[PDB]
Amino acid sequence: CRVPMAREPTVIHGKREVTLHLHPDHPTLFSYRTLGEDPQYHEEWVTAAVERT
Amino acid sequence: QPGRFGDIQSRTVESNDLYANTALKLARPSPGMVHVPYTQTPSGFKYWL
Amino acid sequence: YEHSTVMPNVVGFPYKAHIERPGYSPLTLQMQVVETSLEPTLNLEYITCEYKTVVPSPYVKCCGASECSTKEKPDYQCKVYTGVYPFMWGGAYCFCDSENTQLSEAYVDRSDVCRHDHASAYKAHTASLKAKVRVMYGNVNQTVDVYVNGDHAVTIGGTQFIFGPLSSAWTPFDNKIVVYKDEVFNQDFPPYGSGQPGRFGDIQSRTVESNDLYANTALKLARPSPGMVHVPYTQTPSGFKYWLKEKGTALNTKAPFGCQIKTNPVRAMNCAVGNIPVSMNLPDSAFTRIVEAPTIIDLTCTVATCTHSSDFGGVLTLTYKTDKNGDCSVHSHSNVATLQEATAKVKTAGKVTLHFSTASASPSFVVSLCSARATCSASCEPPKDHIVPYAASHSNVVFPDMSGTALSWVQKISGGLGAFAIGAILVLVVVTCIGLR
Amino acid sequence: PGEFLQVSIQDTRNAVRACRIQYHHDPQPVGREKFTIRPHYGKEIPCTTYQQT
Ligand SMILES: *[C@@H]1O[C@H](CO)[C@@H](O)[C@H](O)[C@H]1NC(C)=O
């Protein structure tokens, strides 16, 4: 079954962080995690245009 | 900048300069069909509204 | 010839090993891991899916009575209701008014699609590592599959490689896991024969093709309303569908060291942890007599630029006096600076330049051509870009070498304070010895 | 999506005969995006249907 692919966000490099502008056409799942010993993750369903740090 | 107020600008209404930064991008078509796939950030005027 | 090194378990890191066999020119080995797979041993406990409630047509005994009869069905219920007057359709279906009984029964089954849609409760024990390493040296560029324990030997170009047991026994999985489709959950499931209604495990089965069908769904049976043929009942809704909505977050979303949890063979791929001991047995034909390698005398090293970034941000130049054109092998004798090249081309001109990577503000290390050695000292500057899409080419050895700018100051103030203190001690000792007589 | 299901036919006398039941029916597609209609450009993911054989 065919599925779409979300358009790439806008990435803004900061000091030990980034900021993303997410523009969804419909509810889209967004998650992240750090690649260390204590992962520090998060998941969230995104329904409108938001900015995430 | 793309997706925020002012991603396209004209010096006047009737001008013909049109700065545009909308992060337009282009992609390879799927095997066996005729189309022009692309992605770009949706308008920053509608975001500002 | 026997040699033994220790390479880190990082995918993509270029490791370079140096073998100094007297009477022969030194050799530098290139070997890096391409991918790494970690698989535990899994014992199936049971299989769970959603259930199906089987409800037959009710037996109405006009002008009489009937009795129950227990059966061996899963979660089975049977009841007899005394006085009913059904009114089936276009009539009454009975003739006696209050001497008619209805027999109601129901039982729990397994879903018609339990083969395709089911979860699996497992028990996970000691895991086996298996990596994939590319070896480059001389004129060979092979990559092999190897088990990372001291019990597998692979041969590349006549050399014997054994990749020893990893230095740590870390595992991402716990003792109890659940595997649904492509995702794994560190979940503590109920034992077999101990499920509860409306939660995970309300119906359990030993295997997808088993027949036991243990069931605990709190099915209850009710009395039909007057004047109509039907069997009402009450049941707690399926616990598999409750789990599909409440099953927290998978192991895929949260896993240390960037492990990637994968399909039918449950495995965690490309976890950056531990060290991999390596043992080698090189043939004599893989070396070179010193009477065939250029003789290099009076090597000196001076660094042009240095930037302690993730990439190869340093450059150093080496000056030498040779006697013929040929290729030597270069190496760094510290992990505070990682060379990019394994070999150089030696010319009479007396110049060769190499790139390196570091994280120190002031590194110091020994570089060596095929025969001679030199000491390189540098003053490096931090980068200005914040984020990069790739990983460091160095080991995060930050502590600066002495005689650098930072520690020269510490030594200078230490010397001043110590001179003052010993002056105080000497003055006191002389005064007290004079006053002691 | 809806809150009930109704099926009906047209009998020999041309009178509508219907049955209505309570069914939930809120479906979601496969993947990480809650689209509604398949695009002309996208990805492919395994899906399960009812084959018409
Ligand atoms: C070894 O082979 C791989 C793929 O065939 C290639 O990418 C790599 O550059 C080769 N190594 C050398 C030193 O040429």
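All residue numbers given for chain C refer to Swiss-Prot; the residues shown span 816-1252 in order.
The backbone N, Cα and C atoms fix where each Cβ goes, and this holds for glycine too.
Within the same chain, the residues at least 6 positions away from C:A880 (variant position) whose Cβ sits under 8 Å from its Cβ are C:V895, C:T897, C:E914, C:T916, listed in sequence order. For the natural variant C:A880 to S, the note given by Swiss-Prot reads: In strain: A7.
C:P901 to D appears in Swiss-Prot as a mutagenesis experiment; the accompanying note says: Retention of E1 protein in endoplasmic reticulum. Within 10 Å of the C-beta of C:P901 (mutagenesis position) there are 20 other C-beta atoms, taking all protein chains into account.
Here Swiss-Prot describes C:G906 to P as a published mutagenesis experiment; the accompanying note says: Retention of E1 protein in endoplasmic reticulum. DSSP assigns C:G906 (mutagenesis position) to coil, not to a helix or a strand.
Contacts of C:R930 (variant position) defined by a Cβ separation under 8 A and a same-chain sequence distance of 6+ are given as C:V1023, in order along the sequence. Under natural variants, Swiss-Prot gives C:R930 to K with this note: In strain: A7.
Taken residue by residue with DSSP, C:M1043 (variant position) is part of neither helix nor strand, so it is coil. Contacts of C:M1043 (variant position) defined by a Cβ separation under 8 A and a same-chain sequence distance of 6+ are given as C:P901, C:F902, in order along the sequence. Swiss-Prot gives this note for the natural variant C:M1043 to T: In strain: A7 and MTV.
Counting only residues at least six positions away in the same chain, the Cβ atoms of C:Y1135, C:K1136, C:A1187 sit under 8 Å from the Cβ of C:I1112 (variant position). Under its natural variant entries, Swiss-Prot includes C:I1112 to T with the note: In strain: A7 and MTV.
In the three-state DSSP scheme, C:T1134 (variant position) is classed as strand. C:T1134 to K appears in Swiss-Prot as a known natural variant, with the remark: In strain: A7.
Cβ contacts within 10 Å of C:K1160 (mutagenesis position), excluding its own Cβ and spanning all protein chains shown: 10. Quoted from Swiss-Prot, the note on mutagenesis experiment C:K1160 to A is: Complete loss of interaction with host receptor VLDLR.
DSSP classifies C:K1162 (mutagenesis position) as coil under the three-state reduction. Listed in Swiss-Prot as a mutagenesis experiment, C:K1162 to A is described as follows: Complete loss of interaction with host receptor VLDLR.
Packing around C:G1165 (variant position) is summarised by its Cβ count: 12 other Cβ atoms lie within 10 angstroms of its Cβ, all protein chains included. Swiss-Prot documents C:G1165 to R as a naturally occurring variant and attaches the note In strain: MTV.
C:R1188 (variant position) is surrounded by 12 other CB atoms, counting those within 10 A of its CB over all protein chains shown. Among the natural variants in Swiss-Prot, C:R1188 to K has the note: In strain: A7 and MTV. The residue drawn here is the original one.
C:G1165 (variant position) sits 5 Å from C:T1134 (variant position), taking the CA atoms of both as reference points. In terms of C-alpha distance, the listed recorded positions C:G906, C:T1134, C:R1188 place C:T1134 closest to C:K1162 (mutagenesis position). Nearest in space to C:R1188 (variant position), taking C-alpha to C-alpha distance over the recorded positions C:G906, C:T1134, C:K1160, is C:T1134.
The two recorded residues, C:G906 (mutagenesis position) and C:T1134 (variant position), have Cα atoms 113 Å apart. Calculated from their C-alpha atoms, the gap between C:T1134 (variant position) and C:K1160 (mutagenesis position) amounts to 13 Å. Of all Cβ atoms in the shown protein chains, 8 besides its own fall within 10 Å of the Cβ of C:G906 (mutagenesis position).
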